[PDB]
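**Student:** Sending over a structure as structure tokens; questions will come in a sec.
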Amino acid sequence: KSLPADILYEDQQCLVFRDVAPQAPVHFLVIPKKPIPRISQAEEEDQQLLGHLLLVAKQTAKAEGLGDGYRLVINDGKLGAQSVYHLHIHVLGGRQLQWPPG
Amino acid sequence: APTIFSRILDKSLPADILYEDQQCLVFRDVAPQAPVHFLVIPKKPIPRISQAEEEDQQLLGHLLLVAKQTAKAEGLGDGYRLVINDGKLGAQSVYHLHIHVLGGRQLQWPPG
Ligand SMILES: Nc1ncnc2c1ncn2[C@@H]1O[C@H](COP(=O)(O)O)[C@@H](O)[C@H]1O
Ligand SMILES: Nc1ncnc2c1ncn2[C@@H]1O[C@H](COP(=O)(O)O)[C@@H](O)[C@H]1O
């Protein structure tokens, strides 16, 4: 019922795949394999995992040719416009991002 | 290369500080884009997320946990957004790594 996501990267801790509704020419998603539902529900034990996700995001941004710049976004809850209750880090690039960020 | 955040860190220029420990400082944005808008910055002067390294793994995780904890303390219980800008296309203007935390209104999509 959906298209198969291009998985850009995977390791023992996380998965990186393209957003089916891209908000920029490059828009991908970094998710942990541990199903943390929302960033507001991350805990101290997740510290290394969270750092790893950000490192994977910036490494994948380099790989995707986002050297002129990009934006990382994490949405929490209703007011953050979170839609899937598993942690997703958005990486957006390939165009000039605006301010404010929504 | 020091940025204006160096004057925030050394307390020479004023800031509304929400949290501080030996690894980071959290303070309100002076041009807030939401009713609550603050910045979480490392004391280590990493200039941008694209220049973070494997050695920074723990620090990066700490910054996200501090962002999350400060969001709770600021009453953002119905949602919020974390944003990191890198480079010109990301609209980065201050070249000292920071996480924006925005809440207190419905954030829109796309995020800029
Ligand atoms: N079938 C799908 N394949 C790839 N991405 C999806 C799919 N369904 C939803 N998404 C995206 O997953 C993201 C979830 O992030 P969030 O809205 O922050 O929870 C959104 O940007 C969606 O567009
Ligand atoms: N003296 C200051 N105190 C607090 N926030 C500041 C100060 N100078 C600049 N800023 C904010 O720093 C942010 C820089 O974010 P960016 O444009 O993502 O680099 C902007 O939101 C500015 O409003």
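Chain B is numbered as in Swiss-Prot; the shown residues are, in order, 52-163.
Per the header of the entry, the method used was X-ray crystallography, 1.6 Å.
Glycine is no exception: its Cβ is also placed from the backbone N, Cα and C atoms.
In case it's useful when we look at the structure, here is the feature table from Swiss-Prot:
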type: ACT_SITE; residues: B:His149; note: active site, tele-AMP-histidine intermediate
type: BINDING; residues: B:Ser63, B:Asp80, B:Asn136, B:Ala142, B:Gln143, B:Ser144, B:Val145, B:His149, B:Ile150, B:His151; note: AMP binding site
type: DOMAIN; residues: B:55-163; note: domain 'HIT'
type: MUTAGEN; residues: B:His149 to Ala; note: Loss of adenosine phosphoramidase activity
**Student:** Using DSSP, break the domain 'HIT' (B:55-163) down into helix, strand and coil residues and give each count.
**Tutor:** 28 helix, 28 strand, 53 coil
**Student:** Near chain A, which of the binding-site residues B:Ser63, B:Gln143, B:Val145 can you find when the cut-off is a Cβ distance under 8 Å?
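**Tutor:** Checking chain A against the binding-site residues, the residues within range (Cβ-Cβ under 8 Å) are B:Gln143.
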**Student:** Taking the residues the record says bind AMP (B:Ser63, B:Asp80, B:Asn136, B:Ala142, B:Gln143, B:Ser144, B:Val145, B:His149, B:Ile150, B:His151), how far apart in Å are the two Cα atoms that sit farthest from each other?
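**Tutor:** Largest Cα to Cα distance for the AMP-binding set is 26 Å.
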**Student:** Quick test of your reading of the structure: among the binding-site residues B:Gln143, B:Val145, B:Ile150, whose CB sits under 6 A from ligand 2?
**Tutor:** B:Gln143, B:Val145
**Student:** Calculate the distance in Å between the alpha carbons (Cα) of B:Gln143 (AMP binding site) and B:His149 (mutagenesis position), and round it to a whole number.
**Tutor:** 10
**Student:** Are there any residues in the same chain, six or more apart in sequence, whose C-beta is under 8 angstroms from the C-beta of B:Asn136 (AMP binding site), and if so which?
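**Tutor:** For B:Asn136 (AMP binding site), the qualifying residues are B:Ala142, B:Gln143, B:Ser144, B:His151.
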**Student:** For B:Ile150 (AMP binding site), what is the tally of other C-beta atoms lying within 10 angstroms of its C-beta?
**Tutor:** 25
**Student:** Using a 10 Å radius around each Cβ and counting other Cβ atoms from all shown chains, which of the recorded positions B:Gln143, B:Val145, B:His149 yields the largest count?
**Tutor:** B:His149
**Student:** Can you tell me how many other Cβ atoms are located within 10 Å of the Cβ belonging to B:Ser63 (AMP binding site)?
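**Tutor:** Counting Cβ neighbours of B:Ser63 (AMP binding site) within 10 Å gives 8.
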**Student:** What's the CA to CA span in angstrom from B:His149 (mutagenesis position) over to B:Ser63 (AMP binding site)?
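**Tutor:** About 19 Å separates the two Cα atoms.
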